[PDB]
Amino acid sequence: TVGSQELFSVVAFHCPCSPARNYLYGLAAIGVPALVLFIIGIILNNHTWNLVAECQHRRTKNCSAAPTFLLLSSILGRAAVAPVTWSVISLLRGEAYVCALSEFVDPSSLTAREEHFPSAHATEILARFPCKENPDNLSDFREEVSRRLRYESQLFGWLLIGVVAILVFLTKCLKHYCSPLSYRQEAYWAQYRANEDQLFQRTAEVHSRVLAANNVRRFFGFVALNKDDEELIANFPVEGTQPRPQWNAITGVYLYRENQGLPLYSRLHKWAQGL
Amino acid sequence: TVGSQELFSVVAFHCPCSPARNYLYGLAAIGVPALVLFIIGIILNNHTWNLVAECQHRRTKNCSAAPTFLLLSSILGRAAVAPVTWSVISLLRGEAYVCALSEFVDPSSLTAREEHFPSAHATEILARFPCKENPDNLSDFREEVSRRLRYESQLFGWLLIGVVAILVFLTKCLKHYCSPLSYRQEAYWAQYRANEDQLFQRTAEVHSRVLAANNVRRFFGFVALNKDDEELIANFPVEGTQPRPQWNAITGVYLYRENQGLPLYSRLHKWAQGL
Amino acid sequence: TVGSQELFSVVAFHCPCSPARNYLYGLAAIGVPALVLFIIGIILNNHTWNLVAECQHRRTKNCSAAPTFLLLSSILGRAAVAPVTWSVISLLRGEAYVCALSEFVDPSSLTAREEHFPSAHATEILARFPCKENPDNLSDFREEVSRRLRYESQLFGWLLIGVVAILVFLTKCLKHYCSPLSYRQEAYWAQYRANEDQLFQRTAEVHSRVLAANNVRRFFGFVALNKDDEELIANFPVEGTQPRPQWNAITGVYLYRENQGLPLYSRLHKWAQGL
Amino acid sequence: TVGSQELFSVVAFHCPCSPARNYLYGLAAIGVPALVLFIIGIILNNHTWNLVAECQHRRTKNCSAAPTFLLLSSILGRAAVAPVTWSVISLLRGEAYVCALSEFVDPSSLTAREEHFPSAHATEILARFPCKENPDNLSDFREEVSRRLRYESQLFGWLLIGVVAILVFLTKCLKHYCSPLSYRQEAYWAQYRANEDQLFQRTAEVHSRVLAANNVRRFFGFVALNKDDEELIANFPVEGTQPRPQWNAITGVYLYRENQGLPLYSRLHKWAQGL
Amino acid sequence: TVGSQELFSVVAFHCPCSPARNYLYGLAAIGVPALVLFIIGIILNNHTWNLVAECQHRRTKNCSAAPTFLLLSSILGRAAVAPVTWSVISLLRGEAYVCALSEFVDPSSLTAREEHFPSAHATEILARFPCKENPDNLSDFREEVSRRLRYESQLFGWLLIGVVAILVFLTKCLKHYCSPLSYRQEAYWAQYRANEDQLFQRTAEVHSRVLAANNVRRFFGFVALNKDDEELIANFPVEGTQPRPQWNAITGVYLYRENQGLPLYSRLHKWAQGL
Amino acid sequence: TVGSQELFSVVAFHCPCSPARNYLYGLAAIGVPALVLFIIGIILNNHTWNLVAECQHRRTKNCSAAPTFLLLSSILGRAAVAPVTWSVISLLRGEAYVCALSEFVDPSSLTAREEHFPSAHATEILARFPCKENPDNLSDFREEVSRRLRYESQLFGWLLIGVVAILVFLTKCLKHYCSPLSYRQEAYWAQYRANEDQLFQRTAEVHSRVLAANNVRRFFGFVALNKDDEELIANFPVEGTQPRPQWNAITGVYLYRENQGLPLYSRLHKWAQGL
Amino acid sequence: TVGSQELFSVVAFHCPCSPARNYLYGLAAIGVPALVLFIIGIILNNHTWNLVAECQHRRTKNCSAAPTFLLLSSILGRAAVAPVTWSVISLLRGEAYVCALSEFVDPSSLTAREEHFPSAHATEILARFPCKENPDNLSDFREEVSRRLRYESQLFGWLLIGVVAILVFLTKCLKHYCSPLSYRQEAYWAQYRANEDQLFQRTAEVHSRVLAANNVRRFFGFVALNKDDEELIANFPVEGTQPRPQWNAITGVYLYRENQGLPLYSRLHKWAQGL
């Protein structure tokens, strides 16, 4: 609240009342926060790196661009919410759009009201309306064009949130309509991927810690463990880790080939059933 | 409250006092929030995806469009409450409707009051009434037309909530009147569907976790479990998962065929009794 | 309190000071909230669906319309409190009734006070009294007619709450006077219906859960239970559920036939004693 | 908050309204805090000292400058966030940039407004605009140039945060695209480095303490231990510490050579597998 | 906060507006608090006394001035932070520097503004500017020279904090670049010195207490112990303390000679391995 | 705070604006609180009485005046902090010094400003400046001389705290440079003196209490003990106390003679090793 | 605080502005509270009664007046702090001294200022200055003489606290310089006197209670005890109390004769060793 206002004050809009310049600032303050939120949505997502590790060394578009497209749909479903929550919250606030298109209004009524105002004065005085710099001779006209431009901004924001709503609906019906499986089995697959990822993180931490303890014990002569780590060395000994081709056989896109009719829900499962 | 007001301020109405434009903004601010709430009501509902998975790969309208209609009635019963709670709360507030139909009033009394006001000035000055931009010569007239339009809005909101009340009553009497069973057995069926869905989610998480643990143990040499997961591996071993036609035999619309007189309340129950 | 005022503000009355229109708004704001509260009182009641399931597939008015009438008396006793608590709280507040019948007053004293006011001006200026739009020449007259109309509203509200009081008294003496049994046995019957309904809901949840667990165990190979559900599978096994004619023999109106003199308090009890 | 304001007051900007001087102060107050935050980001990072210990006594650029480049990428990923969070928070506040480029504006409109103002007076009066020292004859002109310069500052800040966003995205895709391994194995490697570093710190403290206790016991005749340290002497005796070439074999850049196909995740692991 | 302000009020600056005197006061209030903080940084550091005990009775610069230089680098790293945090917090506040160099400004513009002001009046009126004692004829000129001098102070403070940042960076790269060992072994050495110092303080307190108890018991006939001290006498008896040449063999600079390849991390360790 | 202000109000300065008198009051209010704090620093210190008991009956300056000088250095290190914290807090407040030397200023500018003011009036009006009793003709002159005298006071306070800082640094380097031992052994000696003094106080209380209990039991026939004192009589019986020459052999200056090379850290230790 | 102010208000000073009378009131309000605090310091001290019981019936100044002088030094050390904390807190407040010596000032400047004021008017108007009863013709003169008299009071208070500080220092060096013993043995003696006095009070209460219980049991037939008193009768029986010459052999001044070289720290110890 307090720190939220103290951070929202610097990011707040300040319309530069200048023609052919304010619309560039409006485009920046709309798009560039939406762009950085979009790119950190791709950054925060981990399955993007699964995709790039799938296509870099394998160089395999052999299946199709469609499993990559469904993966990318999950990417943008995690990611692209952040640009579109910013674009609509700017558009319905309308400040960026009035600062954008204040210098594009038909000045005919303004020229009739301002005793034949010339386009050199008209475009510049149109740009000065979002700073409320209109005089008393044009304050009502500035309020009228400000309300019409606020209308256009809010209508564009509502149309954009409507079309992204129908877009997310259509990609859900596409994902369930181009599905190679049920929706109960897709839920089982989602729970399998969550269980495998959580179990794999936990066992990677445990196996890495046991390997580190064996190396340290080889160095010093002993190790410094809590009782939990003493139980870890007691329970799960290691002779050696896993080779890098065997590690490469695990990563990649989540396949759904079915070995001998029985399904394989991930590449680790494919690798385990392959042995 | 505080954050509720801070979010309600941006979504709040701002009537663009301009003719043949303000009614489009009123239609947008009524319908498009109602449309996005309606479509996310279809999104949040999971049985929609049961319906689309029933009609996509089976392509079966073989039973009727009436079980799909009862399913869709449940869909809209979960979903369509959100557009209609928005349309009435906008209509009884009346701001969207006065901003809509301020530019449609018979201007005859306005022309008589405003010394033969022409329709070029009359429609534009009618559009400026929701901004309270009427002068002292027409402030009382603006209050009169504002109260009459607020009357029309509130009457339409009350009629719409009345007709959706009689509509939900008629679809309940339709559902109980076109019911192939009792209402105690329908309650037993609802409790069966809740128990099967909850038990199936829990056993899907458990079986997925045990399969993931077997794959990980095949990879590393062990697994990292809490004591609960150690009990899970101790209690429920798995040799193999279930094939995809057997998974497809589970999904679909909730049938109520009765094998040999004895009822089958869901497709899993049909599949279990079939063996 | 705060949210209560924030919700009561939108539902609050706004009298459209316009003749032959304000009484329609008063009728709407009285009746339509009373109508929707009445219809959701029928919706929230579950025994309505018992009645419609009794008369739909059996099509049996064979006993009489009088057990249906006593059932409907219980329906309206649960239900119709909500329209009548709304109609009196509107009537004693009087705003809906003054907005209704402000445009129906005898304007003879108003014509004498307003220097022969014509009925074109008189009816419209009568409609403008609930907005307190009377001038200083008629402010005292507006206060007089407002107090007389508030009298008429409050007297009608008190008469309506009195007549619904005598109505609920007469239907209680009818129910105890057309009773086929004592009032201690009617209390025993009410406690029997409560015990049967609660026990039947609990055993329906339990039996549905055990059937769902048997189907799931047939599918996966095991089930995911808490210790309570493990006790449930341990205690109450199921071979098969109950057929639909046997389920139809349970539903219906609460009979009080007496098999061989010994009473049967519900159709489940009739069905159990019949075996 | 309170102490935060008391510390932010001294570091706050104070634009010296003087030509060819204020831009040096703006460059200082932007860059030098960014420079000291950058250099303490290199200081706080410990892997910088791993790099300098790798290149000092070994003098080995024998592998490539690319593992040093990936290490330095991790260095700047930990470090360089602090200069760029300062440069943008200064740039979007705009005070440093208006104090920088107030003395560079085209004074043609200022000379036309100020009755042929000469460049000796014009540059100095341009420098006095960030102190709001313009008179009433040029207050509106000062507001116009201040808003245009605030536009230029905020646009440069948004462009810089956008380009560092695309830069961090490109270096992540470079790191995953020039990766000699998977991304699951890179996660296993990160967890191995964390486990080895934590276990090595704990066992270094323990082994150092046991060596210190043996030296002290050699001096006095006994030692002063808590019960934990008594357990430490009871569990891990030491005959001698490790020689300095063996200590040098541990430090250095994190290699990923693979001895006989089996991977070696750190130089301690390389040293342990080498024996 | 409250006591902090009550202590900061007396140490606060009071510029004596007098020529060739105020700069001496500014130099005092900058340097002398920085000098006393520097000298108590040398006082609070204990390794300074290790250095002076190393060079006093041994009189040995036999190794080099470079281990003394690295020790002194640690001394100033603990110590010299306190003068430089004072000099910059005075310089960025700027009061000491404006009070210093207010009596050194070029008075040519002041002589032109003050109707040929002579240097006898000009230097004295320049000294009176930090008390804001300029009249209305020179208040704007005083504000201009005050802002320029505040610029010079803040620029000097930023340059000084930048150069001490690069200085601490260069001495860290010197310490790691002139290191006779790794950085992991330097961390092991730091943990060894911490463990030896803590264990030696604890065992010095324990051994001193046991010796005192033996002397007191020799005097009175018994001792007054808590149960902890009773355990101390029970566990660690003493026959005699350690001789002064053996005590001198412990103190001195932290050597890193390596006896027979195996390292010796401190002089106590050298003394223990020597036996 | 509140009581602190209520006590600081009476000790607060009240400058008697009178020539050749106010400087005596300033000297009193500076020195006499510093003198009483210095003498109670000698009073609160207990080792002063060790020194006077060493030199009174022994009359022995036989060792040197240098162990007495090191003891006195410890005396003043405990003691003399209290006068010097008072002198600087008075000097930097400056009130005592302006009240001192207000009657010593060169009155030449005052005589030129006050229309040839005579030294009979000039010295008395100089003394009245610390009461702010200067008129409007000399208020600015009084402010100038007050600021110059406040400068002189604060500069003297800073120089005095600087010279006592270098003094305490030089006596620490003297104590470590004229040390007959290490600094680790000096720390062991300090811990020995603390342990011997604490153990000797506790055993003096215990032995005195047991002797008192034996005398009382000889008088009454029994004693009144708590359980702790019952344990004290149970554990440490006494036949007789220690003779006065044996008590005199304990007191005196802390010697560091070394009997047969082995050190003796106090006279009790010398006495115990002597037997 | 509140009650402290309510008690300090009545004891507060009220200077009777009357010549040759106000100084008697100042002498009373200084001395008589100091006198009553001094005499209750002698009253609260118990060793005064030891002294008077030593000199009354024995009538023995046989040792010297010097042990009585050291005892009296302890008496005044406990006692005389209370008059001297009152005299200085009155003197530094200065009200008693200005009320004392306002009627003693040289009236020559007052006679020159008051148009040859006669000594009949001058002494009386000098006495009225502490009530601030001087007119505007002498308000500044009253402030001058009030500040000079406040100077004289505060200087006398500081000189008195300084001389009592040097006095308490000299009597401590006298007590340690005329000591017949060490200062460790004096501390042992102080702890012996504290232990004997505390043990003697406790055993006097216990022995008196047991004697009272035996007398009561001789009267009634039993006694009423708590469990603690039951333990007291169980543990310490009494046959008879101690005779009055044996009681007189205990009281008296604390001797330090040494029987056969071994010391005797109190007369009870002398009496016990004598048997």
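Using Swiss-Prot numbers, chain C covers 32-306, in order.
Going by what the header records, the deposited coordinates were determined by electron microscopy, 3.5 Å.
Note that Cβ sites are derived from N, Cα and C of the backbone, with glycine treated the same way.
DSSP assigns C:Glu37 (mutagenesis position) to a helical segment in the three-state reduction. Its own atom aside, the Cβ of C:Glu37 (mutagenesis position) has 11 Cβ atoms within 10 angstroms in the protein chains shown. Record note (Swiss-Prot) on the mutagenesis of C:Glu37 to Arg: Reduces the inhibition by ruthenium red.
C:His238 (mutagenesis position) falls within a helical segment according to DSSP. Quoted from Swiss-Prot, the note on the mutagenesis of C:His238 to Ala is: Decreases intrasubunit interactions.
Around the Cβ of C:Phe251 (mutagenesis position), a 10 Å sphere holds 20 further Cβ atoms from the protein chains shown. Here the residue is the original one, while Swiss-Prot reports the published mutagenesis C:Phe251 to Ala with the comment Decreases intrasubunit interactions.
On the backbone, the CA of C:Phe251 (mutagenesis position) and the CA of C:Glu37 (mutagenesis position) stand 52 Å apart.
Long-range neighbours of C:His238 (mutagenesis position) (same chain, six or more residues apart, CB within less than 8 Å of its CB): C:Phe267, C:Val269, C:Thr272.
Secondary structure from DSSP puts C:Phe251 (mutagenesis position) in coil.
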